[PDB]
Amino acid sequence: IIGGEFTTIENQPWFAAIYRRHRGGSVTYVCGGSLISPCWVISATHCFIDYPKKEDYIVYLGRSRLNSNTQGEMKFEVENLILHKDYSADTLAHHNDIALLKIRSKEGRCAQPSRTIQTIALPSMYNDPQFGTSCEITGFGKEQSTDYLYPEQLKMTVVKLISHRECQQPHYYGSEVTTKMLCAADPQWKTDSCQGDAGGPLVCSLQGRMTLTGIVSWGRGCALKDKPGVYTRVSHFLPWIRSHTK
Amino acid sequence: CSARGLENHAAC
């Protein structure tokens, strides 16, 4: 997250931190995700597409820091790793950039809700807030485009939903953005998601409830003028989600 | 390889 503010897991208790083990045994951060039910975390397919073996991944819930333990955290293996069959990627856009991870502990359990671990509601079908609505994004991604390191402490910021029309302007992304995506940006371009935030939550208040409106997917650079963050539009994937979690 | 889209990518 470029700009914004440091936070803790209490302020986004559905946030999932997804890591990969390496042959040799190092573990590195991969992507964020969102707990949508006790056994299911939702994220982005591009986070996994290159290394799609489920045994390689570890998921933590209740985590506020990247490389140290948070009191109350829970660690999970990935029982099922489900990537979207229609995923595709070009120079820029990632299409159908959505993935589901079924989580299970060494003790065979799903998530136990606590002060630091809760689920986030899915939106209702094809129902998204209007452009100019402020929403929040959360992640462990870079604080500056040029940074080599990821921040050790979780961050969040606020960005505004941008119309499809605006986002499809050629100086923006043209037709790379589809109706299955949502654009969001800061009016001054001063805050944004960045590398390492992918898979994490875009959350908007919708009918007075907090709703998983989007999933961090792609963009050109970070906090770059005329180049919004692009998010998978969750309200357009509900059949896929339900069908794959039943 | 400093962008959203390229997290956990081999090519990078």
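Here Swiss-Prot sets the residue numbers for chain A, with the shown residues being 179-424 in order.
The way this entry was determined, per its header, is X-ray crystallography, 1.9 Å.
The backbone N, Cα and C atoms fix where each Cβ goes, and this holds for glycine too.
Long-range Cβ contacts of A:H224 (active site, charge relay system) within its own chain (separation 6+, distance under 8 Å): A:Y265, A:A267, A:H272, A:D275, A:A376, A:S395, A:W396. Sequence annotations record features per position, and here Swiss-Prot assigns active site, charge relay system to A:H224 (among others).
Swiss-Prot lists A:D275 (among others) with the feature active site, charge relay system. According to its DSSP assignment, A:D275 (active site, charge relay system) is coil.
Its own atom aside, the Cβ of A:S323 (mutagenesis position) has 15 Cβ atoms within 10 angstroms in the protein chains shown. The mutagenesis experiment A:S323 to E is recorded by Swiss-Prot, whose note states: Abolishes phosphorylation, proadhesive function and ability to induce chemotactic response; when associated with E-158.
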